[PDB]
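Shown next, in structure tokens, is the structure this report addresses.
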Amino acid sequence: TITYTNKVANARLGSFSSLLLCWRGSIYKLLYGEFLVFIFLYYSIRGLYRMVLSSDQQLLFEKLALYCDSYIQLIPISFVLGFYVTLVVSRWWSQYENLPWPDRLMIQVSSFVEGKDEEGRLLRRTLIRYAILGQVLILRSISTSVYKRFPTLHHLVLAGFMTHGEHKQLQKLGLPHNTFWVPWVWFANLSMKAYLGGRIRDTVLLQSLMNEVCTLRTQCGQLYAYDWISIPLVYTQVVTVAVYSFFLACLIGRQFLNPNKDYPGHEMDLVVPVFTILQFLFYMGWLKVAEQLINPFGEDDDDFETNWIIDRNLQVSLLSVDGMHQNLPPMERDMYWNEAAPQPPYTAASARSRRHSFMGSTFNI
Amino acid sequence: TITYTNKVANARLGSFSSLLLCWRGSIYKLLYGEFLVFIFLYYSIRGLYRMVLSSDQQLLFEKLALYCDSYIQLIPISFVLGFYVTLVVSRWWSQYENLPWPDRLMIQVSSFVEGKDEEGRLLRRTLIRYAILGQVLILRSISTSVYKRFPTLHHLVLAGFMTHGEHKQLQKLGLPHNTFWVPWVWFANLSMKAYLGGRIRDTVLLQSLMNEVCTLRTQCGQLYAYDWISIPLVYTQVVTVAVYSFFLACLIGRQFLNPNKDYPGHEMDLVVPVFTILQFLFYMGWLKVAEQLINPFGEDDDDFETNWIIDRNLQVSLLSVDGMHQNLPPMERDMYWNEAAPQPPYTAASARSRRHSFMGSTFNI
Amino acid sequence: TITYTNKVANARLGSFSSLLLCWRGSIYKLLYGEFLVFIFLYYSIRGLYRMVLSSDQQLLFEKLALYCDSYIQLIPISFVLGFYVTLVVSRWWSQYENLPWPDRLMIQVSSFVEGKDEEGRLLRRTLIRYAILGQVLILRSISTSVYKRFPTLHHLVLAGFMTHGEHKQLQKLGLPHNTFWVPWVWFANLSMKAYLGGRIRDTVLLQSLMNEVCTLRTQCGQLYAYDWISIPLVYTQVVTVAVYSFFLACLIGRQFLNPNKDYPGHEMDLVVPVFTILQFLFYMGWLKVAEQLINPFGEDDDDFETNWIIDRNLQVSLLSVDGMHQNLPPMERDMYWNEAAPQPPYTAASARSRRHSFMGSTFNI
Amino acid sequence: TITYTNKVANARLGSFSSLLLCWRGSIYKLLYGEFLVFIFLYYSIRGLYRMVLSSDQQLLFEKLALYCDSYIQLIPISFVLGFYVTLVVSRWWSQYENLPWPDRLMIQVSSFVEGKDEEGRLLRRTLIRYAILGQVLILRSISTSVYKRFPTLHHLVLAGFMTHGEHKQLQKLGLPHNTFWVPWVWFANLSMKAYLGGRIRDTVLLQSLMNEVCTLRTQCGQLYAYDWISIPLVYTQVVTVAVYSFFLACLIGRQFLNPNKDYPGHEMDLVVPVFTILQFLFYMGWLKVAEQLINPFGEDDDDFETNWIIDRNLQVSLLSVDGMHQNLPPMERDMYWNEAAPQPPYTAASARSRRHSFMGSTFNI
Amino acid sequence: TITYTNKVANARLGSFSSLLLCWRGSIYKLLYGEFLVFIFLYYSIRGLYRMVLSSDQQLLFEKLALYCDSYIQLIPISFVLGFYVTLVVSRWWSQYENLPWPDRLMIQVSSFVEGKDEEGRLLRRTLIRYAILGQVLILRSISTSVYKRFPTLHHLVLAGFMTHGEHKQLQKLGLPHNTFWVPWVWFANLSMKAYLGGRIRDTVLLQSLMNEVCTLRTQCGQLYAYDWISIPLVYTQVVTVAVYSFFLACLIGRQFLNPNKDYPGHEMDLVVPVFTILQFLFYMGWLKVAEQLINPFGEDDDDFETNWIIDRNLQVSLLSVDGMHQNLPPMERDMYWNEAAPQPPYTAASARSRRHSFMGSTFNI
Ligand SMILES: [Ca+2]
Ligand SMILES: [Ca+2]
Ligand SMILES: [Ca+2]
Ligand SMILES: [Ca+2]
Ligand SMILES: [Ca+2]
Ligand SMILES: [Cl-]
Ligand SMILES: [Cl-]
Ligand SMILES: [Cl-]
Ligand SMILES: [Cl-]
Ligand SMILES: [Cl-]
Ligand SMILES: [Cl-]
Ligand SMILES: [Cl-]
Ligand SMILES: [Cl-]
Ligand SMILES: [Cl-]
Ligand SMILES: [Cl-]
């Protein structure tokens, strides 16, 4: 992803105008390839018209150019672009929201699963690894970079994400479906086995551990559904045709004709079209937005970095469930033990943020 | 459904332009039937005007053509198309979201319902079959392909989805309503009977099993409501009339008139209209999107495949609740037993995805 | 309601064009009354202008007609229509979603309230009737057809929905408010009395029965709030004025003037306006959509049928809680007892729906 | 509020046209003040131009009028109006949805808190009063009419909403913040004290009573946040400027110039502008909608009536928790004791609402 | 933030027009910097054209000006502005909704954690401080003013937010990630340690305390995700280019040319452009709205005041959990002990708000 939040915190003289000099993940980078084709076609057509064509052919070309220019009536490109982009953006954000974070579950596991010794450490670590395995499987199934990192199920064993016995057990199912649901069943069985013992005190703490697992499974299923079902090809093709016909009409129809015929509108000759390139930039970036965001799990610049959160999650959960089981700092009286109105100090650089409490809009009326 | 997600992962020189060569589920396939009628009518009218009509009739036709062309003012077809399509797309996605998956329930059943023997296997299998029966009934009642697969309730018995005794009991209700609610009551009664015994330990694990059933019933009811109540016929007819009047006006009014009368706009004669066919394609695909998505459970190409998930669900649930009751892989120390900072390896092809953790936008200011 | 879902399952040559021949709940039925007034006014004005007016008055009328036609600039009727209709449609669907169905509650009552004898049957039936009484009261208070069916509270006693003692107890409250909240309090008291006894085993099954009642009460309150608070009259009047001024300007300003004055645009005389009637149809159906959907509980064709679900609910709940308390079919081994990969058969007519499971978008890259 | 729902139940010949004769809460009432200023300015400018100005000044005025009229190009007033009004309407409805109703809580209190005597009646009444006190405090802090009714905290004591001891305890906190959170803490403490005794049976019924309190607190906090944070002044000022510049340009630029100069468009002189007043009405009502709905808690006509629900809630809750503790009507066999298919009768006036049950869209294909 | 809610409670003659005189947080304040550049460029270009250029160069400039003015066709600036601003506003409100308030948690802690003595006071205070520490950490990581107030983790110790032992324990983790998740694990461990003792009665009151912590963690994670992932740079750059090209075209193309050439449209010379400055104001404020709201945690005027709620929360929670453990006012009979229909009095200034209860729309039909 690209983070420019620290650059637009305040509104200044140049805030949105200094972002036009960026190169990574920008319209210039996305359209360098397709601007050259447009320029080459435009100049080839202009040269052919101005050198090869004779007088009668030039007259025919001028008549065709007027006929073509009559059809740039702003066909609802400005409508389909925007009615399509809003849906694309909504789908993009909804796809982000269904990323599984085992933070609501590592806390519960570490707090509830008792026993500071072996056979308790092993149980907690296995329980927390079974949750990461499912997210790894679904992310590998839906993400190109994660698939490149783990092309085969043996790479998961080699990387320590799962054991040889687990791989052998997974291979012995004999089902022609994605096996991204097995770790949740393993988690449920292990939790019940742990309850049948001295490691879980009550059944009220066991119906709370098997309630975050259901939510994680639902989120993984939503991710899989988003990957499986895509925006209709009919809608995508309609938008593409509407955008491309505009520039096809512009190519022959926005050319500087001869000014010796007193044509109504074509009066001066310019070497390059200045206000056509700007329209190209605008109307093509508006489409490149959707082109980039149609699949958030890829290798673009504005795409989710799913290879960082399979390691951050692993490290954080393993540290939380093992090294911080019941190791907490000492309890001491705080600074405001005898004061009912604490007043934390203010620094010199942040003294202008002092404000009085808001006491309702109806105060002093 | 049509899946092209793997083809649009990255933005390239041609990403949205190589999708115009697809045939299955595309505008060309959807409009091959209705393009011929338009072309035939256009050419018949042109031939009649240019051969049959005399001079006075030709003058009258020209005056009528100018009057007609004055009325292509972009009547808000570009508005109704889009204000209708957004609603259609929202309804389509909401219809998808209410598909029942018994994954949150098979886990709970397998974990909680105890007993690895007969009378435990039978109880678990019956409990998990009662949930699939209701989804099968509602899907058969709302889906054409599923109805074609199961035209009669005896086909369900023949296919193993339910037993002869269950069919006889269902036939003895005597109610003039859809019987898609009985299996949930059967599930509740069987769960209570199982609790009245040694197969469910506590009442906290029985109020958790009868809480996923309520959610599944709500989802089935939402599906039935979506099937029963449709988008208003008034709105559909308004959109259809608005779209059709546009091309009716185009037919007589976008014809190449005689250029001997110095008409203001009609100057050159072309054999075929190039910029009318493109408008037809765009404005008709924008309507075919809604025509396709108005009923997601059909036999189109971009329609839900409900015949695959009545078998995937059955196989997965039956395997999970029976063959994996408390069969889990052995517990062994993992690779990172003594390391507090695990570092999984990176492959050569995915070495460019290495990134540092994000530590807030306010860092280093 | 009008159901045409079975007619638009697939996209064919004529799918949206065969819906224009429907009469019930259509634009023709909704506008037959107001098309005649428009036609009569148009023809009366035309006859007056063409017969009564003299030469100077005709010249003045022509000047006024040009001035009027200059003001049909598509004032944002196409905007307010659509920005109003989207809100109306959202409110309509939200009003539908808050219809109370006692399916999540009849299951719990039948499963939990124990005792197959008298004083158990009576308790279950009273508990399930108290829930239907509240929905009947709110629906009668908000629906015209239901009020016509039950004009007085004595009709409820006559129809068996409540008892004479219940009516006498309800009459002795002395409050100037709608008494649609009493049955929920009665339900809570009866449930607590049943718990204080042998009919409810635990308090975990009593906090689950008094949690669906709260949701039903919330849904009824939302229905009452939707009935009480309506779309602002200012917004409705703005839309109505914007729509009506358009046709007021069209009446005088879209008339065929004399072609002897070489006017710029008026060249040919037609007996009837063809492209004005189509605009009338479109711009008036777009408003009749909101006119119909502004109150879903009425006597239109596209209005909710609330008189069917006060009887369906009653029959279904009474049968479920009484005749199916713990009567369930026998438990027998199913067809796939010894098979780990069930394969239900496919019919000849549905053999084209066979598909392979989707295994991720990243497969085979 | 204004309720016209009973007037628009069905679509008739005049349904939306008979609402234009209403005076209370209408565009005429909202714009009577500002129509006079516009008319006076228009006529003063016209009189000055037609009497005071000489020939050269008149020519200059005509040139300026053409220049001004060239700038009425429908600047996106039709866009900002509507993109602003949708947000305003959404905020209005969301503000309504967060009104606290203690109906989910009075039921639980009356059902669970046991003891029909003194020290039980007192406890229930105090528990139900602590909930109303917080809603009264927040509504007084955010609503002008409620503040006018209760200008001082002593008025609450005088009106019986709280006791002298409660007022003295509230005055002894010494915090410079709104004290709308204290009653919830008092409720929690009183509930725990009641549990530490014989009035609450289990801790499962105490975690259910302290779960509605959290929801009520969240709703009150949302109301306070909506009051505190408003729509940006930049956006409001942008909309106001865009609307006002339109009529500023209309004033000088939509005047009837002299027809002796053969100007292109100004041909006939009318005493009053007919199609300018209609545009004023439409474009000004579209803004008065947002002006009215920007603060739902005021003294307009289409504003929430918060002074009725501080009394309705009090009476209803006090009656429910005290006079109906365990007083319920007798249990008797209903009318359909021996009938499995109840058939309630239909009246003559509602005999046309009889319908058959819907059995799926796939039936009979 | 800027609060003007008390000024727009009612709709008056001037309600939205008296807000144009505000200076703080307004379009004038936001555009004073960039209006001068536009004016200077315009006047420099005008002076150069009218003094430096010769006759032929002036003719070329006039031809270029007509060519430029032909390209102000309202390129969809009015569309992108609004389709971008709606998304920005939605993100802004969603960012506000995820602010953690420990009001649902301080109530539960004070009510449930028993013991009015030392080792109970210490436990409650530590439990309530661990929750504030996490919100302080995330707010410091995402907010510029909070970072300025607390530039280093030692400032938190100096300000009393955490202890030296806690700082030393936090420093000994050795992870390259944001440590905003540790306090939640500490809270869970401390809660379990408290349960293992006499301070928590049941496990039903311990699964309720560790359920608000999960919600607070989810809200903090959502805030962090919103900070990390921003609106695409492609979309921002597209909007900026579309807005800037409009005024670039206006600069050369909206100038008063010589009126001696009878140009079609340029007839009168004005010293300053009046209707260009208004367009600048409108089209630039519409963009400054998004420029301001793109990062709600900054130092603008319409930005969240996060430095007030780290102190309000601290004071309120510390007072609630310590000084109000089980200190509640005495229980006495209220004013309406013997009255079933309480009637609170109405003041003279609020006597016009008396209304009758709404009894359904179907009443009296
Ligand atoms: Ca991508
Ligand atoms: Ca279909
Ligand atoms: Ca209706
Ligand atoms: Ca108001
Ligand atoms: Ca900011
Ligand atoms: Cl799922
Ligand atoms: Cl150009
Ligand atoms: Cl349902
Ligand atoms: Cl053509
Ligand atoms: Cl309610
Ligand atoms: Cl006509
Ligand atoms: Cl809050
Ligand atoms: Cl006028
Ligand atoms: Cl999170
Ligand atoms: Cl100007």
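To match Swiss-Prot, the residue numbers of chain A are left as they are there, and the shown ones run 2-366.
Keep in mind that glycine also has a Cβ here, set from the backbone N, Cα and C atoms.
Summarising the annotation, Swiss-Prot assigns Ca(2+) binding site to A:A10, A:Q293, A:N296, A:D301, A:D304. According to DSSP, A:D301 (Ca(2+) binding site) sits in a coil region rather than a helix or strand.
Swiss-Prot gives this note for the published mutagenesis A:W93 to C: Impairs calcium-dependent anion chanel activity. A:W93 (mutagenesis position) carries a helical DSSP state (H, G or I).
A:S358 to A appears in Swiss-Prot as a published mutagenesis result, with the remark: Reduces interaction with YWHAG. In three-state terms derived from DSSP, A:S358 (mutagenesis position) belongs to neither a helical nor a strand segment and is classed as coil.
Spatially, by CA atoms, the binding-site residues A:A10, A:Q293, A:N296, A:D304 include one closest to A:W93 (mutagenesis position), and that is A:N296. Cα to Cα, A:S358 (mutagenesis position) and A:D304 (Ca(2+) binding site) are separated by 41 Å. When the binding-site residues A:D301, A:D304 are compared by the number of other CB atoms within 10 angstroms of each CB, A:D301 has the fewest. Closeness to chain B is evaluated for the recorded positions A:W93, A:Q293, A:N296, A:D301, A:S358 by Cβ distance, with values under 8 Å counted; counted residues in sequence order are A:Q293, A:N296, A:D301. Taken in sequence order, the recorded positions A:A10, A:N296, A:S358 that lie near ligand 1, meaning a CB under 6 Å from one of its atoms, are A:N296.
Annotation note: A:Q293 (Ca(2+) binding site) sits in a helical segment as assigned by DSSP. The number of other Cβ atoms within 10 Å of the Cβ belonging to A:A10 (Ca(2+) binding site), over all protein chains shown, comes to 22. Taking the Cβ of A:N296 (Ca(2+) binding site) as reference, residues of its chain lying under 8 Å away and at least six apart in sequence are, in sequence order, A:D304. DSSP assigns A:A10 (Ca(2+) binding site) to coil in the three-state reduction, outside any helix or strand.
Residues from the set of recorded positions A:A10, A:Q293, A:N296, A:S358 situated with their C-beta under 8 Å of a chain E C-beta: A:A10, A:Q293, A:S358. Between the listed recorded positions, namely A:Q293, A:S358, the fewest other CB atoms within 10 angstroms of a CB are found at A:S358.
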